[PDB]
Amino acid sequence: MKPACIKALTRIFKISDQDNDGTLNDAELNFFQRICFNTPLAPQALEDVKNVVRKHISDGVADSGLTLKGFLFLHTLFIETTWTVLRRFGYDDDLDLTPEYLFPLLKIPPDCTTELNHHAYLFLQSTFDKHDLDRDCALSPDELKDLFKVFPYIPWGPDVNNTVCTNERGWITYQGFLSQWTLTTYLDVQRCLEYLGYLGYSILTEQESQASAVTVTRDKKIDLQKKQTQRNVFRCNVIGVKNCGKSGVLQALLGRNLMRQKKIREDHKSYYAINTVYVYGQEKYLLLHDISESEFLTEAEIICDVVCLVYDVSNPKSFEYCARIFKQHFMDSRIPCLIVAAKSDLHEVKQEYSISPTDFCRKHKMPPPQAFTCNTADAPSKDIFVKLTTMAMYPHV
Ligand SMILES: Nc1nc2c(ncn2[C@@H]2O[C@H](COP(=O)(O)OP(=O)(O)O)[C@@H](O)[C@H]2O)c(=O)[nH]1
Ligand SMILES: Nc1nc2c(ncn2[C@@H]2O[C@H](COP(=O)(O)OP(=O)(O)O)[C@@H](O)[C@H]2O)c(=O)[nH]1
Ligand SMILES: [Ca+2]
Ligand SMILES: [Ca+2]
Ligand SMILES: [Mg+2]
């Protein structure tokens, strides 16, 4: 009994256990045995095997449901029947998941983005619910480990807990869970597809590949000619000098004030932050990318749906950078731009730049500088996030 074979079957069992209760009920048994073969046998002829398990082992059937040990036992009983099941779940002759299963072909045209379609979100909603055993709409570390049992490695670093919404204890909430998949689909779609394969998405939803979960948006250029978009996820690059408050902006989207932010650790620090934002009654995803001050602004880190140029009102040299980067990359750009006067809770000093932030915005047809602070008693104001998303949806309005 090769250890590798048992590992595959255990994962197959875990995937086939769709309600995640520990056993395979007859509904799940019919489904598995249908997709692997052809026709679910007589409901009584099903126990013509379900009692066979009962009279060899005493832990193979629990509450009229086939257990893992029973599942593994039935594998032993057969030994081609096994390889049919294995190949149906995407394994090859070396008991590894095939590249065709994990990495399906999904090529995205330039200036297009990737989102999860409606049914894909539903799968993740179901997935979340099956692993939320205490029913608190949040995934504890133990519940997360349970989820990752069908993963060859841990798919999420502990920095994810500051990229999306979490509860009091810092556990990924229901919306934070969806936000993380939304973010992953956007940035690294082939990683998302690989993870969907691990969850057995294509198998359970009975589709051609994992790529069937991904919606590929149209060219951004067309969105600007038509002057309207159908995208639900927009990316905003957050640019500003060192310690100007960029990270504070990202965590403010997650509803965390400066007090709450101070408890973030070693490698907790994320440079992305995503959450739902409502624009005129329309629910959209806002995707913030923290651009740490570097020697260069590449084409890579200046491409977005809206730019957030942040400066520090307590720093007299901070705004000069915003003006510099703007003239350099976004002055004659189709990309909307918003200037944010961060740390507004601090005393406002004079910016050493020749022109004032107000006059600068007035001169270049920008909105007036938006005052912002994350140092508040409760959750910070989400005003700038609503404005950023609005500008991303409706550029020149
Ligand atoms: N690891 C890493 N550090 C970087 C990178 N780019 C810039 N930094 C450093 O990050 C610091 C500036 O970050 P800052 O602008 O304050 O934004 P923050 O990352 O949110 O703190 C400087 O010490 C940079 O050298 C990068 O790609 N990787
Ligand atoms: N008073 C005040 N301090 C802030 C605010 N936001 C950030 N800070 C402090 O400013 C420093 C830099 O903030 P951070 O978000 O790390 O900036 P970044 O390095 O540019 O991303 C930290 O010491 C923060 O505690 C704010 O709204 N008010
Ligand atoms: Ca079950
Ligand atoms: Ca839970
Ligand atoms: Mg910094």
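So for chain A, numbering is Swiss-Prot's, and the shown residues are 181-259, 265-582, in order.
Method reported for this entry: X-ray crystallography, 2.5 Å.
Every residue gets a Cβ built from N, Cα and C, even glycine.
Feature annotations, reproduced from Swiss-Prot:
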type    : residues                                                                               : note
BINDING : 428-433, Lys447, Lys454, 477-478, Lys528, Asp530, 558-560                              : GDP binding site
BINDING : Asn428                                                                                 : Mg(2+) 2 binding site
BINDING : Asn428, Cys429, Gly430, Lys431, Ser432, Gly433, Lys447, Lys528, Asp530, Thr558, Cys559 : GTP 2 binding site
DOMAIN  : 304-339                                                                                : domain 'EF-hand 2'
MUTAGEN : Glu208 to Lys                                                                          : Abolishes the formation of thread-like mitochondria
MUTAGEN : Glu328 to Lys                                                                          : Abolishes the formation of thread-like mitochondria
MUTAGEN : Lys427 to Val                                                                          : No effect
MUTAGEN : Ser432 to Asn                                                                          : No effect
If we check Cα distances from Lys447 (GDP binding site), which of the recorded positions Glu208, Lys427, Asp530, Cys559 wins as closest?
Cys559
Cβ-Cβ neighbours of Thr558 (GDP binding site) (radius 10 Å)
19
Using DSSP, how many residues of the domain 'EF-hand 2' (304-339) fall into helix, strand and coil, respectively?
22 helix, 2 strand, 12 coil
Counting other CB atoms within 10 A of each CB, which of the recorded positions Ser432, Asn560 comes out lowest?
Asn560
In sequence order, those recorded positions of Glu208, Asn428, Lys447, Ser477, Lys528, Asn560 whose CB lies under 6 Å from ligand 4
none
Which of these recorded positions (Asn428, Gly430, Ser432, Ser477) have a C-beta closer than 6 Å to some atom of ligand 1?
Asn428, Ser432, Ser477
Secondary-structure category, per DSSP, in which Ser432 (mutagenesis position) falls:
helix
Close in space, distant in sequence - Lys427 (mutagenesis position), Cβ under 8 Å, 6 or more apart:
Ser477, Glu478
Expected list for ligand 2 (Cβ under 6 angstroms, recorded positions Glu208, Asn428, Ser432, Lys447, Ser477, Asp530) reads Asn428, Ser432, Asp530
